[PDB]
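Take a look at the structure set out below.
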Number of protein chains: 2
Amino acid sequence: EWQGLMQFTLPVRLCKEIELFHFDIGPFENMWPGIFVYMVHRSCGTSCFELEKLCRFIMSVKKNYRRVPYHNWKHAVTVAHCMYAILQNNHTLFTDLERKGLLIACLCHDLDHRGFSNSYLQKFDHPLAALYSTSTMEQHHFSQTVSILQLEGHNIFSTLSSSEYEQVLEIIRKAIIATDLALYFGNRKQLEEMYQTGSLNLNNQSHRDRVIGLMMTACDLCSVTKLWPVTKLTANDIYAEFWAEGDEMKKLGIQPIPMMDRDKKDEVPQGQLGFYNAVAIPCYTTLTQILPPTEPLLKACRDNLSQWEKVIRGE
Amino acid sequence: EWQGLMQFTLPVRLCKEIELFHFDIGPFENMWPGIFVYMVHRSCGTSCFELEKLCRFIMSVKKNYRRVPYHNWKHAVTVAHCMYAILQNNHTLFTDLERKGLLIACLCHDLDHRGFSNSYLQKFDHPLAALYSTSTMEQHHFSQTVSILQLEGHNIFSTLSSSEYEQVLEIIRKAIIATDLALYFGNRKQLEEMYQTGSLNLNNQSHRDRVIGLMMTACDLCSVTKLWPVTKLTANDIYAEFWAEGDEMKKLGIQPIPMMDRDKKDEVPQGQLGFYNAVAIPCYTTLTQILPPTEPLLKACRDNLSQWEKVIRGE
Ligand SMILES: COc1cn(-c2ccc(-n3cccn3)cc2F)nc(-c2ccnn2-c2ccccc2)c1=O
Ligand SMILES: COc1cn(-c2ccc(-n3cccn3)cc2F)nc(-c2ccnn2-c2ccccc2)c1=O
Ligand SMILES: [Mg+2]
Ligand SMILES: [Mg+2]
Ligand SMILES: [Zn+2]
Ligand SMILES: [Zn+2]
């Protein structure tokens, strides 16, 4: 398969549309691997990786996403595309290494997800929770990334100096860890403070790591920034996973939280309203303040919030 | 009328156009019966049906389509033409009996449609729903097909062996039942799994039946695969039917669903995008995987999807 990927060319119509935040990859499944190649080439340059290695890496990444309702290969590519659009719109704020690192980190950020939350694994003493006591799945996702990199002919970072190889793995590690939404709340609070006091400094590495973290959250959640019908269908996939986790809990005699309880579908519109107000809107608001060209993400999120409000009022 | 049909010759300027998936029969109403004869002849051969019986059959089928906005004679011929194009592009795969059966099934697949959904007939205890509890209209369509065959001078299959006759009727029965969209979702999910696990085997009659079922769906929905002006205009006919059904419900003091509600007219473009993502795209995607020459249908579906997005966005 990776050999066919090498001759792929993005159709011209898509070349225009792919640059836009609202682009939905959904209708183009056969093209997703080629879309990632395209994005890496446009953002990082056509000789950034050896094509054969990049194509082998991409195909192995795809193979290592499971056929679960939401945390699947489609999700990986959707998140990578949102990152592409953020980077393209803020290109010179980030180094070559950061752009490479972040695109790869986005593609890999949910590798081998089994459709269960960190809370579930920790509460029910899964072996991954023994290995990774905090940010359990996210450490596993980074573990999986390194594991794929070290496969025969898969090492896309082979030409880097050791120093730069270390830097990029560290960029990738931090970015993947930051997708643990438990970490987002504190991150966003610190950044909002820094922005209000006028103290945010991108040349300050700790400030920089925080901005990158927020970008990762923004990308991870971007299904809430698509057109309404797309956002609604994605919500169905997200809840399919939540409910399947809740069902496992009920078998072990434990009441799930409302969002994981399929007997509480009525509260979904209000659940979505609550998530947009407490998580999504704040995320894209802070992002827009730090990186103004990302405003369309906030606008789109606001549009979908409005749609959920309509659902609540009776439509 | 059936006599004048026997003399019909398709205009040469249409001999290449008619082979294209995106061919629109729209401008050629007086030719529709002759177009069906032409397609039968090229696909099944001028030998397989006695011309007079075929011509009488076609004319009785036409008269048994009602004057409804969408499920009318034009839709019958449109669906038959898409099947013709699938069969012509995959000519090794299907037996003589299958090609015969499938063209006939498509022409007859909505016979005597009244413009009401199965859900409606079942909800309001229509006699047809008392008779056929599931796939209500589709069982009716098949029954109408058998009734027409059993008219004097109408049995186009009279020269088949007793065995061939019951086989072809079963092919038609299964093909018409498959056009109940309620059944498509499970059919396509099964096929996707079979393809993905490499267990799909066209020696297996149950597998053949599933593939034929998907082809039927693909042809039934093929208005979403025409050039944009044709697709857009057909969408009006479809909603005219949905809305008349919703209106019939209001008259009875009963609240129709969003799709049936003419007060949700402004939401049509969003509803189309939803339908394309949830139904049409997966349909033509799976079909293209199983039957690569059907690829132009998926390509045309994607093009119309982007047109609906542009409508939503106000482009
Ligand atoms: C109530 O509705 C929702 C709830 N959560 C949600 C998810 C996770 C956590 N969590 C707490 C601690 C760690 N993780 C909390 C949450 F609230 N996420 C989404 C959502 C919208 C788009 N991606 N995304 C998503 C993000 C991650 C996983 C699944 C879905 C959502 O729509
Ligand atoms: C919202 O837009 C649409 C919705 N449906 C639609 C239709 C049916 C069902 N159903 C019946 C039973 C279970 N489910 C669900 C549906 F969603 N069909 C079309 C469509 C596009 C092209 N043919 N075709 C069509 C197909 C069949 C009937 C009418 C129209 C459409 O455009
Ligand atoms: Mg994750
Ligand atoms: Mg029908
Ligand atoms: Zn994710
Ligand atoms: Zn039909």
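Since chain A takes its numbers from Swiss-Prot, the residues it shows come out as 721-1035.
Positions of Cβ are set from backbone N, Cα and C atoms, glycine also.
Feature annotations, reproduced from Swiss-Prot:
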ACT_SITE  A:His791  active site, proton donor
BINDING   A:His791, A:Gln992  3',5'-cyclic GMP binding site
BINDING   A:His795, A:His829, A:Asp830, A:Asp940  divalent metal cation 1 binding site
BINDING   A:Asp830  divalent metal cation 2 binding site
MUTAGEN   A:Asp830 to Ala  Loss of activity and of zinc binding
MUTAGEN   A:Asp830 to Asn  Reduces activity 1000-fold
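Structure with Swiss-Prot features highlighted.
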residue  : record                               : DSSP (3 states)
A:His791 : active site, proton donor            : coil
A:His829 : divalent metal cation 1 binding site : coil
A:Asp940 : divalent metal cation 1 binding site : helix
A:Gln992 : 3',5'-cyclic GMP binding site        : helix
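Each residue contributes its Cα atom, and for the residue listed as 'active site, proton donor' and A:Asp830 (mutagenesis position) those atoms are 7 Å apart. The Cβ of A:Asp830 (mutagenesis position) has 25 other Cβ atoms within 10 Å, all protein chains considered.
Listed in sequence order, the residues of the same chain lying 6 or more apart from A:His795 (divalent metal cation 1 binding site) and placing their CB within less than 8 Å of its CB are A:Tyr785, A:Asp830. For the recorded positions shown (A:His791, A:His829), fewest C-beta neighbours within 10 angstroms: A:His791.
Rounded to a whole number, the distance between the Cα atoms of A:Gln992 (3',5'-cyclic GMP binding site) and A:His829 (divalent metal cation 1 binding site) is 23 Å.
In this structure, the CA atom of A:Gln992 (3',5'-cyclic GMP binding site) is 16 Å away from the CA atom of A:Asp940 (divalent metal cation 1 binding site). Residues A:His791, A:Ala796, A:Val799, A:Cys826, A:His833, A:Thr899 surround the recorded divalent metal cation 1 site, their Cβ atoms falling within 8 Å of the Cβ centroid of A:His795, A:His829, A:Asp830, A:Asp940, which are themselves excluded.
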